[PDB]
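Contents: one structure, followed by commentary.
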Amino acid sequence: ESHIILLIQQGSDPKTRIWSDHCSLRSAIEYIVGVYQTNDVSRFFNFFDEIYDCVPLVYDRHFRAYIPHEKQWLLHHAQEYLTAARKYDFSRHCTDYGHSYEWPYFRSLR
Amino acid sequence: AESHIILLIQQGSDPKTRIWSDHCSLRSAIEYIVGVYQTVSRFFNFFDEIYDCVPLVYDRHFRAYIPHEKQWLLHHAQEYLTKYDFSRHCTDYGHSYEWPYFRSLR
């Protein structure tokens, strides 16, 4: 029952907003990396830092609520993900579910 | 203040139509979702055509967002009343730096 939502805003204009939901932290990291690869590591963190706003929300099983984190929180996890391995399109793999009907919170209400 | 509401919106079946709005009060979220409709029995059909809408309501103590079903925003929009540009007034802030949670840890 892991669920992570990324509130992404590409530029200073809120018109560029898009959100992604994933079933695990690895899926969230693989998503944002796959977004950068729609066109190096250090150049990737250049791309990540250029994102105007990106606040992750992680779901808590017991409290049944989403914990907000800073943009730096996803930086640290993405950093250690890339160590163990050895126009941008933000809709690429931007969801592991078809509808919020499938999210862990809404399934528990049945 | 410490009141924040996030609307996770997906217009069509394709997740490319995803957009999220954040507001400082429940009234602002309702006024926003009404403002996008006008860009009144047809308002029900507009809101029902939205493929997915998850309101996230912030709790000041627990410092977490409470997920709600789409009907929770519909019912509050109904009380307020007694193609579409979902970017119109879609934020009461300029950055999440101004949100109540991120102001709380200062």
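Note that the numbers count up from 1, one per residue, in the order the chain is shown.
Going by what the header records, the deposited coordinates were determined by X-ray crystallography, 2.7 Å.
Note: Cβ is positioned from N, Cα and C throughout, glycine not excepted.
Counting every protein chain shown, the Cβ of A:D53 (mutagenesis position) has 20 other Cβ atoms within 10 Å. According to Swiss-Prot, the mutagenesis experiment A:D53 to A (Swiss-Prot position 68) carries the annotation: Decreases erh1-mmi1 interaction.
Of the deposited chain, 9 residues are missing between A:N39 and A:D40, and the straight-line Cα distance between those two residues is 13 Å. Where the chain is interrupted between A:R86 and A:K87, 19 residues are left out of the deposited model, and the two C-alpha atoms stand 28 angstrom apart.
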